[PDB]
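J.: Please see the structure below; I have some questions.
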Amino acid sequence: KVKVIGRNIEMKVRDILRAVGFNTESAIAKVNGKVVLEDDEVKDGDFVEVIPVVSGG
Amino acid sequence: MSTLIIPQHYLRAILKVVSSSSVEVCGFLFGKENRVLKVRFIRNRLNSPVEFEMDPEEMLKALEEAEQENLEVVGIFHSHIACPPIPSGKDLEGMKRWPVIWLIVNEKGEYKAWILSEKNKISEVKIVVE
Ligand SMILES: [Zn+2]
């Protein structure tokens, strides 16, 4: 239930981000198609997309 | 991919915006396969001449908009200031998370495009200006 876009590979949202390799500052998340903040509660049957923040130099 | 096809008026506009910016510019190249059909500039929230990070809200709105239009992200573009358009080690990590074509330009009008393979090796890609 965790899709990270960019590579396109398939509790609160802060842990699901750290579980897939990101934090609040390096990715933005949306649950069931809706943006959510870091300590927003995640439910058992919801669909999450992790959007890595594009960065470089 | 192997080659980037980008319309001249988009490339010229990117170079003009870069030529007068004191900070790094960044954005998306949207289209089909290797061909650019739309461009979206995105705020560099670091406001910095040496690094860039996309505003997350602007980024997400741009990707959702492109999805509605049935467009893929063909590539990412950003600028260097006072150095050649070669990927840096900082670019390497962003290319892992967004493994599409990376177009790099600078304020002198130079531009080159790059891609990161699955073996995490960078290769230059040819550009056709349409
Ligand atoms: Zn760079």
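Along the chain as shown, the residues are counted starting at 1.
According to its header, the structure was obtained by X-ray crystallography, 1.9 Å.
Every residue gets a Cβ built from N, Cα and C, even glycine.
Okay, so Swiss-Prot annotates it like this:
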- B:3-123: domain 'MPN' (DOMAIN)
- B:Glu24 to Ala (Swiss-Prot position 34): Loss of catalytic activity (MUTAGEN)
- B:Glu24: active site, proton donor/acceptor (ACT_SITE)
- B:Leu60 to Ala (Swiss-Prot position 70): 2.4-fold decrease in substrate affinity (MUTAGEN)
- B:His78, B:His80, B:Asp91: Zn(2+) binding site (BINDING)
- B:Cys83 to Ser (Swiss-Prot position 93): Is still catalytically active (MUTAGEN)
- B:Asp91 to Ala (Swiss-Prot position 101): Loss of catalytic activity (MUTAGEN)
- B:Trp98 to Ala (Swiss-Prot position 108): Nearly no effect on substrate affinity (MUTAGEN)
J.: Of these mutagenesis positions, B:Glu24, B:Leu60, B:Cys83, which are close to chain A by the rule of a Cβ under 8 Å away?
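T.: From B:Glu24, B:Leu60, B:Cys83, flagged as close to A: B:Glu24, B:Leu60.
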J.: Cβ-Cβ under 8 Å from B:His78 (Zn(2+) binding site), same chain, 6 or more residues apart: which ones?
T.: B:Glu24, B:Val25, B:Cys26, B:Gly27, B:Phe52, B:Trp102, B:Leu103, B:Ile104, B:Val105
J.: Which chain-mates of B:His80 (Zn(2+) binding site) that are at least 6 residues away have a CB under 8 A from its CB, listed by sequence?
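T.: In sequence order, the residues whose Cβ lies under 8 Å from that of B:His80 (Zn(2+) binding site) (at least 6 apart) are B:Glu24, B:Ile86, B:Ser88, B:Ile104, B:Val105, B:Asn106.
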J.: Consider the mutagenesis positions B:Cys83, B:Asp91, B:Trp98 and say which one has the Cα lying nearest the Cα of B:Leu60 (mutagenesis position).
T.: B:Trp98
J.: Distance check, please: Cα of B:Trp98 (mutagenesis position) against Cα of B:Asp91 (mutagenesis position), rounded to an integer number of angstrom.
T.: 10
J.: Cβ under 6 Å from ligand 1: which of the mutagenesis positions B:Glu24, B:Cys83, B:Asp91 qualify?
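T.: What lies within reach of ligand 1, judged by Cβ under 6 Å, is B:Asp91.
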